[PDB]
Each structure stands twice: as C-alpha cells, then as structure tokens.
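Asks: Please read through the structure below; I'll follow up with questions.
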Number of protein chains: 4
Amino acid sequence: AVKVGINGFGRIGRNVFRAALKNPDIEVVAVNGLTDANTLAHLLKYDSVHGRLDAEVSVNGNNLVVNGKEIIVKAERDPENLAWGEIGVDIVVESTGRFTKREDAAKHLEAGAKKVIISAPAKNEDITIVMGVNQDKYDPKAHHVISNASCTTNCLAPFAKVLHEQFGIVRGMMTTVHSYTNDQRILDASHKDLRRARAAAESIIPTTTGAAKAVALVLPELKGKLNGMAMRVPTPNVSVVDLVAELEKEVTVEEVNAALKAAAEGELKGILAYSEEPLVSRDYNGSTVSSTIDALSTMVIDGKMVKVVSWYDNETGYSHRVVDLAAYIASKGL
Amino acid sequence: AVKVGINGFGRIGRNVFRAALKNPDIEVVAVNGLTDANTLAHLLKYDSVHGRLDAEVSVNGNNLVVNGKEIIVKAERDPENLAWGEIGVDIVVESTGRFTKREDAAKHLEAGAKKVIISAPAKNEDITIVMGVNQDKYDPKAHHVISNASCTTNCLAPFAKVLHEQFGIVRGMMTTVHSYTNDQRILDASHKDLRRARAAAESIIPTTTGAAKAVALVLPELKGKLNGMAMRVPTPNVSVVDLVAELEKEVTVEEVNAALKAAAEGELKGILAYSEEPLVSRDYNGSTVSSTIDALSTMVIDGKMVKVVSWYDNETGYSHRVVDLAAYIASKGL
Amino acid sequence: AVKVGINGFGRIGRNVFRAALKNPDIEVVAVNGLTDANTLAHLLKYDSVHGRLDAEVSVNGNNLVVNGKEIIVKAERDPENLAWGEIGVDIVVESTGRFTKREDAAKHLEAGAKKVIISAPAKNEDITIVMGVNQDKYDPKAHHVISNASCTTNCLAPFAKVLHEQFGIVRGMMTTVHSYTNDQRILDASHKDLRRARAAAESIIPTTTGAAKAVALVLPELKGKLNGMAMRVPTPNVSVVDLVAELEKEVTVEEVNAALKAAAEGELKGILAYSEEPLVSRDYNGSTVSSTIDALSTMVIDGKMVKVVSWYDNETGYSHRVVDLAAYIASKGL
Amino acid sequence: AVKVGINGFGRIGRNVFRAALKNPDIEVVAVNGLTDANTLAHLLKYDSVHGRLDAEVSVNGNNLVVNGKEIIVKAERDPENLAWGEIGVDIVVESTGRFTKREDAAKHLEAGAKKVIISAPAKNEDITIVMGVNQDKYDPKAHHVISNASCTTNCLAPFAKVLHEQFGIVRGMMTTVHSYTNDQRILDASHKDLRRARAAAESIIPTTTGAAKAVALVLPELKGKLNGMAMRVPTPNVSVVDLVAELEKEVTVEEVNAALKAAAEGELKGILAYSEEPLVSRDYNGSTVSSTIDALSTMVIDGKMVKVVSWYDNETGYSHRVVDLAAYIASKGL
Ligand SMILES: NC(=O)c1ccc[n+]([C@@H]2O[C@H](COP(=O)([O-])OP(=O)(O)OC[C@H]3O[C@@H](n4cnc5c(N)ncnc54)[C@H](O)[C@@H]3O)[C@@H](O)[C@H]2O)c1
Ligand SMILES: NC(=O)c1ccc[n+]([C@@H]2O[C@H](COP(=O)([O-])OP(=O)(O)OC[C@H]3O[C@@H](n4cnc5c(N)ncnc54)[C@H](O)[C@@H]3O)[C@@H](O)[C@H]2O)c1
Ligand SMILES: NC(=O)c1ccc[n+]([C@@H]2O[C@H](COP(=O)([O-])OP(=O)(O)OC[C@H]3O[C@@H](n4cnc5c(N)ncnc54)[C@H](O)[C@@H]3O)[C@@H](O)[C@H]2O)c1
Ligand SMILES: NC(=O)c1ccc[n+]([C@@H]2O[C@H](COP(=O)([O-])OP(=O)(O)OC[C@H]3O[C@@H](n4cnc5c(N)ncnc54)[C@H](O)[C@@H]3O)[C@@H](O)[C@H]2O)c1
C-alpha cells in the first residue's frame, strides 16, 4: 500500500527487502545503491547466510523486477538528489550507514519523502523506537526522522522491560557475543577501532557497544542503570545478549522464567519468544523475533542477582522490526 | 630431578610436555597414549595451534627421542597396569579425561607412583590446587591425588581473590567465551550434552561450567557467592572470562585496575598479568600466565557493580601450571 | 510401501531419513543408533547445516514418533541381533561406516533383511551402483549386498560418462576440494591418516580418495585411465570435483558445455545438472542432484585438454541417491 | 645499505618489512600508508597470522622506531608528492595494489626513487621477475619498473621450470586452493567479481587466475601451454598449487620426485623445497621458500600425465622474494 524506498542496498537493505515482500501494507518501489542493477539482482537472489530468495528476480534495463513488479534502481551518492517525491515514495529506509545525523537524514525529506527510518542508532533524531517497548510514543506530527535503534538494543529492551516492571532492575552489566559484521576486517587492516582492525574470523574480538546505554532512550527509568560491551566472534550471523542484573525483589529461576514466558505469550508476542530447548546459534538463523529467552540458561544468586541470556538473528530480526515500524507509521497517517 | 610420566598424550598431555622441556627441575621419562610412537612423535612435532616443536624429535625402537633423551612409550588402557614403580616415575599427570574420580586416579598410586596430578576438576581428591591461590594448603603427608582444577577456574580464582581481599565480592556471575575443545563434535553427533553435540566451528554454543562454584574449593570464603556459564565459539584456542561482581565497597575503574595491576607485578607475578593494549584472542596464543586482565574493558556502575574481563591460553597457561604444581609438590618432599 | 531400516543414524543416516520423508514409495520403519531415542529425536529435529526438520518429531517410550508414524529405535551394536525380518524391514541402509565389508554387511540379510545398501565403498559386495550410470546392471536375483559408492564417485561418474561417450577420455586426473566430515578431528589427535589427524577447521588438508579409481566399477572402460586426490577444507558441507583430462577428439568450451548441458536435460536429468551462474558452495547446500557443472569454469588447451568443475552437496545429493536406489531396487522385485 | 621505501603498508607491505629486518643488504627507511604512525606500529607489532613481532616497536612523534632505527612515516595518497629523493630512497616497493600500470608506478621515480618493484603482476612494466627462474634477464640500465609477479606465479614457475627442462611439458592445467585475501568480502557485498562478492570464510569460492598464463612471461618456452583457476577457501593464509601436466617424456612417480628433490637441493635451493612429510597448510605458515613440493602427492597416469602439488605461504614466501629481488637489484649497481 504505502510506497517505500530503501537507501543503501547492503545486508540490512537487502534483508528489509526480503522481509517486505511478504508484508501487505508496505511496497518497495525504489532502491538506491552505488552499483549496477545486475550486481544488485545477484546479491538479492543469492545469500550466503539466508539462501536463495523465494521469488523470481530479474533485471529490466537498469531496473530490477521482483515477482512481476519493476523496482526503480537509483545511483545517487547524494540523498537530496533521490527525488522520492516524484515517484510517490512516502517512507524511506536509510541503511547506508552514512546518514545517521538528523541533518543528513533530513535530506530525503528535501527530496520529497514524508518519513525517514534510520536503520541504526542516530544523532538528533526526532525519536528512537523499539517495537514492543515504546512505539506508542510515536506522534505523526512531531516525528519525521526516526531511528529503529540497534539490533542489540532491540534484543535487550523487550526483556529488560519485563524484568524491570516485574522485579525492578537496580543495576546491571551486559555482554553481547555477536557475529561479525561488514564493519570489520577480513585480514589485519586499518580501522578507527584497533580491535576491529583484526581478522574477523580468526579471533574473539572484544569491542564497544552503546546498546546498553541506548535502552534508556526507550526505557527512561533505566537511565544510568545499565552498561555493557561486545565480543565479536567467528560466526557470520546470529548473536546473543548476556545480562547480569541486581533485582529489587528476591526471585527464583522459576519466577523469572515464568514472567518472561508470560510476556512472550501475551503482550510481547512476536517480539519476545521463550525457549526451553538446548539450541545453538545456527538454530536461530532466520528467526523474525527480536529476542528469544534461552530459559535453560536463566540463573540466580542470593535471590537478587540474575542472569538472562537471549538470542537474536541480527539481520533477520532487526529487518522485520524496520518493516514493522514502517507499517505502524503508515497506519498513523501519512 | 623429579621424574614425571604422562597418562594421555592429548592436547593437554602434549603441551604439558612442551611446557616441561623448559623446566629443568622436572623430567618426563615416559608417556602413555593409545597409539604408536610414530603417531605420537608426529603430533608432538607438528601442532596446528602452537607450531612446530623446536627440538630434535625422533623414534627409537618404540620409544621417543627428544634432544637426546629417550622417553618410554606405553599403550595401557588400564592404569592399574602402568608399572610406574618399575621405571621410577615419581609423579603422574593424569590427562586422559577418563580418570577424574579418586577410584580411577588412585590406580596410579597402586602402580608405583608417589603422587597424581589430575589435569581437570576431580572427584574425591585429596586436594584441589590453583597455583598462586592455595598451594600453601598442600600437605605432602596427606595429599597424594591432587586436582589442578580447570583452565577457567585457574583464570578466575587469581583475580577474584584480589577483588575479594581488596573490596569484597558480595556475589557475582561469569561467562567464559571459550574456544572449542576435543570434547565437542566436528559435525552434529551424539553427546551427553546436546549443546556440545552440534558442529563446534559453526555456532555459538552455550554450555554449563562448574568453574564458577569450583572457586570455593580454593577461596572457601566465596562459597555460594559466584556462578556462571560457558559459551564455546569457533576458535581453536584462547578463552576469556567475563566477571560481573557486586562489591562491598565503592570503587572506580582506576581503583579496580590499580589493584589488579599491583597484584600482577607483585604477589601474583607470573600467574596474573595486566594489559592496557586493545588486543584480540590470537594475540594471547602462547601466553603462559594463568590470567591476563584486559584493563581497557574494566567497567563500573554505581561504583558497586564491576565488570572484569581476563584472557587465558587454555592449553598453554594451564599446562605451565601443571608443570609448576609438579615442581612445587616435588620440592615439598616425595 | 517398502519398509526401510537404517543402521547408524549419523550425518548420512539422518539425511537419508529426511530425503525419505519425501518419497511415499518407501517408508522408514526402524533406525538403530548407539544412543537413546531422545538424543536421536534432537539430532533429527535440529541440524546445524540443513536446518530444522519440517516435521513434528517426538519420543514415545523408546520410540520416535514423526508425523504420527512411530519409528522403532534400536540400540544393537551387533548387526546379528537386529532381527530386521521380525519387524518387516525389507531393505537396510547400512550407514555406520563400520560394516562396509561383505562379511559384516551380510549379517543384516541373516537377521531377516532382503537387501542391504551400503552408504559407502564396499568390499566383496554383489554390485556397486551409481544411479544414472549403471543401475541397469542390477540383477535382483543375484544382487543382495549393494554398495552405493562414495559421494565423490557419485559426482564424477555421471559427467565422466558423458565426456567419454561423446569425446573419449584418454586419461585424466581429479582433485575434490571437500568439506570436512566426522572422520576428521576438531583438534590434533590420533588418526590412521596423519593428515586427517589435524584440526579440521584450521587447514587445507590433502588426503587420498579412491573415487577416481572407483569410477571403473560403474564405467569399466575407464579402468586404469583416471586417478585423483582430495583436499579437505574448513567448510561443513558441499564439495566440488575438479577434473582435468585428455580427450580423443579436439573440442572447444562450447562443445564440451553443450554436451554436458544436453545430458543435464536428457538422460541424466535429476542426476547431472548444468549452471551458468557464478555461484559459490554455500549456494549448493541443499541440492538433491548428484553433480552440477559450473559451466563458467570449463577450460580447454590445445583443444585436447579439458577442465570441468562440478559441485555436489555431499550429504543431500548422496542421501537422495540412496533413497532413489532403495526405490529402484524395490520395483525390480524384492 | 640500499635504502628502501614501502608504498602501501598492508599484508604485503608489513610482511616485506618483517622480512627486511632479517636482510643485511637493504634497509627500509620510510613507509607510506594512509594512516597514523600509531595505527601502523600496532598493526606491525601484532599479526593475527604471524604473531607478535620480536623487536621493539615504538613511535616517536610521527615516526616509527624499530630496534633503535627510526622510520619516516608518510601519508601521501598521490605518489608524485612522496619525495623519495630527499630522503635517500633508492628502491621503492609498490604494494598498494593501485599503481600497477608502468605509468602510475613511474611517479615514484619522478619523486626521486631510482627503481620500483611492484608486489603484483603489472601492466607495461619493464620486466617481470620470478627469482630463481629469470632474474638473470634484469638489466640495470633498461629496467627501472619491475614486477615481481603474483604469489601463485612464484610458486608454480620454479617447479614448472624443472618439469619442463627435465621431461618437457606439452600442456597442463592448475588450480590453486588459495587462502582468502583483503580483496574479498566479509559478508555478501559488491565487487567486480561476483564470486569474490560472497562471504569469504563461508564458502569454497571459484575464481579466475592469470598465474598460469603469466608463467610464459618468465618461461617463454611455456607460452600458451598452461592455464588454470583459483579457488578461495576459508583459511587466512597459506595456499597450494595443484598442477596436472601432460609430459613429453615417459616418467614415473620416482623420477619426478627425484628430479624436484635434486633442484631443491641444488640450483633452486632457497626457492624450491622438498617435503616427504604428510603436513597440512598451518604447517607452512611462516615458510620463506616460494614453493615446497608435497612429495607424497605426486601421481602419474599412463607414464605421461603427472600431478604435482606445491605449498606456499602467499604472504611470507612472496615477501621474502621481494626482499631478495630488491637486494639482487642493488648488487647490480644503482
Ligand atoms: N549488519 C547487521 O547485523 C546490522 C544490524 C542492525 C543494524 N545495522 C546497521 O545497518 C546499517 C547498514 O549496515 P549493514 O550491516 O547492512 O551494512 P552493509 O555494508 O552491508 O550495507 C551498506 C550498504 O549501503 C550502501 N551505501 C553506502 N553509502 C551509500 C550512499 N551514500 N548511497 C547509496 N548507497 C550507499 C553500501 O554500498 C552498502 O550496500 C548500518 O548503520 C548498521 O550499523 C547492521
Ligand atoms: N584442552 C583444554 O583446553 C583443557 C584444559 C584444561 C583441562 N583439560 C582437561 O584435560 C583432560 C584432557 O583434555 P584434552 O583437551 O587434552 O583432550 P584430548 O582428547 O586431546 O586428550 C585425551 C588423550 O587421552 C587419550 N586417552 C584416552 N584414554 C586413554 C587411556 N585410557 N589411556 C591412555 N590414554 C588415553 C586420548 O586418546 C587422547 O590422546 C580432560 O579431562 C580435560 O577437561 C582440557
Ligand atoms: N557424510 C558424508 O559426506 C558421506 C557421504 C557418502 C558416504 N559417507 C559414508 O556414510 C557412512 C556414514 O558417514 P557419516 O558422515 O554419516 O558418519 P557419522 O559418524 O555422522 O554417522 C555414523 C553413525 O553410525 C553410528 N554407529 C557406529 N557404529 C554403529 C553400530 N555398530 N551400530 C549402529 N550404529 C553405529 C554412529 O553413532 C554414527 O552416528 C560412512 O561409511 C561414510 O563413509 C559419508
Ligand atoms: N595478500 C597476499 O597474499 C598477496 C600476495 C602477493 C601479492 N599481493 C599483492 O600485493 C598488493 C597488496 O595486497 P595486500 O594483500 O597487501 O592488501 P592490503 O589491503 O593489506 O594492502 C594494501 C594497502 O595499501 C594501502 N594504500 C591504498 N592506497 C594507497 C595509496 N594510494 N597510497 C598509499 N597507500 C595506499 C591500503 O590502505 C592498504 O594498507 C596487491 O596488488 C596484491 O595483489 C597480495
């Protein structure tokens, strides 16, 4: 229904595309990339992590054709030149990684679009949303440049929401054992971050994350109560959050796991899942939820310090929330 | 001086050997595997993780020859048939992973050996020692079957001891992001642990660890205060401990780090180390210390909750401690 | 209709089961594995390479319940005590890798099975068959212990036949760049093959193969004409055969590719495949055919020497052939 | 004594530096890299593939200090502005991979350098040199812009020479099972070559190589007689050349190997090596020769079709050859 345009046809850009194909409410009519249609059609058809796309893909001139629909393929390095308005695009997904500042992201609006969803933490954005935690704070009038936050923040926020409301989080540290991303290096090569400068598939690479501090933008109550780090490991996709926290009310594994299970079956259904199976990272590849509690790993010490471990396919889960936010925004009035 | 024999020439058995070539106090006189000397020689000479052994290694008859020294090669499934006494073996490193219970390890004593060091967490052992922490508890008269604990416990106990004495741990949780071991499966196969049954090099595998609570054996004061889990990831060697503890005092990163830095250059020298460089797992391959604090990762919330991350070569560090333990015990009198 | 029993529920045994779920002509009624039903049900449901089973799996007592049908689980180490005839088993897929010699494979016949299909090269078998190549040489009266050859031979024979019938192979060499299998070690440990003894996911490991010479069994004319080797690399599944041969006729890349494409759409349809896309191994994980020509890699020098490269998912393609054989056998008259 | 400058401080640049430390004839006095002195010292100190550098590496101002010797650090995107002349730099190693046409490389000479060695195949270079094969064709007057060829070409030419001079090569094919390099993608992303566009550590990736044809540049009698392909696989370093050739003279496995062993011990000593041990790729990491014959893999069919497999550390072997070339050139007067 609502026309959408994607800027930056990379891992997130192509994954939001795949997720958007089976969504009746949105319609991607134009993509922007810094490469030819043929290369784009090839990368969309074949995926090393997600397999072949369940649709017929072809190239008509400089345009792609997916399941009969022709997709306009642009090659504008400068956002203000995209001309979204002329082709009817109401919402633009900004996933290049270059326009995270509201100043830069707003150019899409100069170009004619009505709303911009930055697929990453932003700077000066009108609002940051985490489907399931604060999408209710969205106002169609005061918010145009929106951030969907990071994949880590999307996994952590839903369950921190439940533990906090139910027992009260006093403070806590987190660690995400994350698969490698395109921001790293294949072999030792220059990087602003000396850890990420190192061969990705060869080591356990400790790095920084702002996802912990970022939860506060969606859960104000937790401001100053959380912090954490990342550890990038040799897997191509799927990551896990490991939260250790001091609760206010004394709990038991039994209690904690029931509260999460209840939320997964009720309120947060679709966003938070609950598992009592002893699965591993490969098993989570392709899951569309943002967070899945590994129930078998939940533990407590002295009734007040808990450990909760949650899985998340960083590409697929996040891509589904971008598509979800877009459909939610459209419903709010475009 | 002390003549040592090794039961089970595997990853740990072979590294204990390599570590022993160094210490002149000890002398390996025989090894027992379940294969021919030719195979043992090769595996000793070429290592996929630590490189070629720098020494003259050959096969003489059915014995190993390393830098002129003939090493006896046995192939006894039953330790009761090892006859250590015949060949004068004073101490035996039990590294098969099959005889961790007092009932099986003791067979080495029955065969003529004076002391047994179990290269793993044991059962019904006279004592469990972690060098740098409780070797002082060693009684030559009473202790004959001694456990050298696990690679993780050897990493954790040393710095936890320092945080406890200095600030007092109220309670804490840990996660060890661990390289895979021979205990896992190369491709999906049967295993007592359904997590470890999965292809080791393809996923992040949550698995339990007893190392956290096994700390109370060496630092009794900490019984019931710590707990934790493990996560096996696609790397052949080197692991990291991630400890989040609730302290009794208010501290700063500068304080916590200054404490760990003081211990490393002082009392725990050679066992505990301190690092301010932003390194990755491959950089600690070959590290002989037990624990190396990653200063750059030290974090604190409310001045009470702390995050300390420490590295350890699981094969090298651990194997050096076995050799250390063997020379200490020997010095106490055999 | 036909009742099949699988001996050894490993990588090949489980995939054969999966493939069989498709075929209604066959019906797997019993499996034998040296583990409990619960572990078999887990390993069957979650696969690190092939994903989750698209079927409802559960355990009822000591049995497997899959899609309502109850599968009998056995735990007999000795084939003699399997009593296949007691349970109606007509065909037995021998996939343990321990009974490839006639003396052991036949024990199934003696236990009541009418036919045995060995999922690997055999010794003293009645006939070695590669579907599409020589299945017509199957005499239901004379043949009871049948070998289905190796995954490699299965990949090479269908197109080696075509190149030969059309151009005539003088002599040729082949190398298969193969994924690692459960026969290798995760870390340096004992093995009869000192190459396969090394850390699987860390090196390119040359090893031997009999596939090249084994083509002679299904294509008698090529005896003494081919030979080859293997190179095990750090990928979990999917391999590729690289053939270099001298031909009788002087050809061109279009001629060679045209003949290979023709067979793909004709005689060898379903067994041999043709591809002109620039794909990679991960793209072939899941392919049911035995061989797929990477057309873009075909090369010729002097018009007489040719290079052909063919892909094969060593687990899926082979397991589909096993089920294809079981079905062809049943139809011939059991 | 011959002052050398390295243009481009990556895998080859840093490795030429390390090799250079062991050479008496040359002395690296300056390095141009598009990054700060701090980042370069870190990347030079810690290598994920070759380990820690055994030398004191520090940074004084914008310069590097390695074992008391200071190195000038530059950050010039444009070669013309490097001013090699002002600092006594005679030879310049061009290892950026950007300036391979004689036209671009020559900018170095304009900037004061006297000689340029391109660490890669070039376009219009004055001469291409494979040490041990044709360095005698170098002329100090007429050749100023020299190409050192590719790592694959340096591995193949030394033994191609021996096989040709000894038995006569009619024609042949080769495949190099090659480790990945910085030209590949961490995760599916754009690239000229759609195969190198795919996640490097996840698949067996076929690709093209001009190494076979390039042998004709240094071995003219071999023009149009060889061709081949490459296959990138999940290993960070060490590669192997698989050569299948039709010989002129009838031979035997023994003659071929005795021939390669002889060259290894004689004329090609230092360039070609001979191994009768069943090793794996990790065992060749750090190897300084250009090519090591895996003797156990030599195969012959109809006494005419041979197969030789040779190992090469694409970074170390090649880097040493660059240092040898630079020193060879220097001995010829500058
Ligand atoms: N990779 C993940 O796991 C993940 C998950 C959640 C969020 N993100 C965020 O998504 C964004 C993109 O990340 P990714 O991982 O998909 O990376 P990627 O490198 O695969 O995607 C970037 C794409 O944008 C394109 N591009 C860059 N600048 C452009 C420009 N100026 N004009 C047009 N196209 C441009 C690039 O060519 C590329 O195709 C980042 O902000 C990232 O942090 C990544
Ligand atoms: N590898 C590590 O990181 C590590 C670290 C610390 C402690 N450990 C412990 O050390 C033990 C050995 O572990 P590993 O990782 O070296 O494994 P491994 O599999 O490499 O070593 C086991 C060796 O013992 C041999 N063996 C088995 N039974 C034997 C017998 N009955 N008699 C003689 N030899 C026999 C096996 O063939 C193998 O060679 C385990 O208990 C393990 O928990 C391992
Ligand atoms: N995996 C492939 O790529 C592939 C392809 C073609 C042929 N093969 C052949 O398939 C056979 C199986 O190979 P795999 O890769 O599946 O191995 P695998 O190790 O995964 O499975 C073999 C199974 O046999 C079981 N087993 C062992 N002894 C048994 C016994 N006596 N009775 C019952 N069960 C027993 C084991 O528990 C194991 O689960 C081998 O002969 C192999 O050569 C493998
Ligand atoms: N990687 C190997 O195994 C290998 C082996 C033999 C030959 N080569 C060749 O050597 C060359 C370098 O390859 P590499 O593997 O070192 O890759 P790399 O990416 O590690 O090295 C390239 C370096 O040059 C720098 N650079 C780029 N433009 C520059 C410029 N304009 N001025 C100054 N510095 C610049 C880059 O920042 C980078 O550090 C290539 O041509 C490659 O084909 C590579």
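All residue numbers given for chain D refer to Swiss-Prot; the residues shown span 2-335 in order.
Backbone N, Cα and C atoms are what each Cβ position is placed from, and that goes for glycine too.
So Swiss-Prot says this about it:
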type: BINDING; residues: D:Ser151, D:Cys152, D:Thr153, D:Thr182, D:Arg197, D:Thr210, D:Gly211, D:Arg233; note: D-glyceraldehyde 3-phosphate binding site
type: MUTAGEN; residues: D:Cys152 to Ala; note: Loss of dehydrogenase activity
type: MUTAGEN; residues: D:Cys152 to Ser; note: Possesses a low residual dehydrogenase activity
type: ACT_SITE; residues: D:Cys152; note: active site, nucleophile
Asks: For the C-alpha pair, I'd like the distance in angstrom between D:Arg233 (D-glyceraldehyde 3-phosphate binding site) and D:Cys152 (mutagenesis position), rounded off.
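Replies: Cα-Cα distance, D:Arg233 (D-glyceraldehyde 3-phosphate binding site) to D:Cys152 (mutagenesis position): 14 Å.
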Asks: Hey, how far is D:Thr182 (D-glyceraldehyde 3-phosphate binding site) from D:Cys152 (mutagenesis position), Cα to Cα, in Å?
Replies: 12
Asks: Of all the binding-site residues given, D:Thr182, D:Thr210, D:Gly211, D:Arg233, which residue's CB has the most CB neighbours within 10 A?
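Replies: That would be D:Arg233, with the most Cβ atoms nearby.
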Asks: Which recorded positions out of D:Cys152, D:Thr153, D:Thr182, D:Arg233 lie by ligand 4, going by a Cβ under 6 Å?
Replies: D:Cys152, D:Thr182
Asks: Check each of the binding-site residues D:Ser151, D:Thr153, D:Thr182, D:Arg197 and report back the ones whose Cβ is under 8 Å from some Cβ of chain A.
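Replies: Cβ contacts with chain A under 8 Å: D:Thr182.
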Asks: Would you identify which of the binding-site residues D:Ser151, D:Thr153 has the most other C-beta atoms lying within 10 angstroms of its C-beta?
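Replies: Going through D:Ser151, D:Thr153 one by one, the largest Cβ count within 10 Å is at D:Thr153.
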Asks: Hey, how far is D:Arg197 (D-glyceraldehyde 3-phosphate binding site) from D:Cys152 (mutagenesis position), Cα to Cα, in Å?
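Replies: Answer for this pair: 18 Å between alpha carbons.
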Asks: Among the recorded positions D:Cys152, D:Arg197, point out the residue whose Cβ has the most other Cβ atoms within 10 Å, with all shown protein chains included in the count.
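Replies: Counting Cβ neighbours within 10 Å, the top one is D:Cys152.
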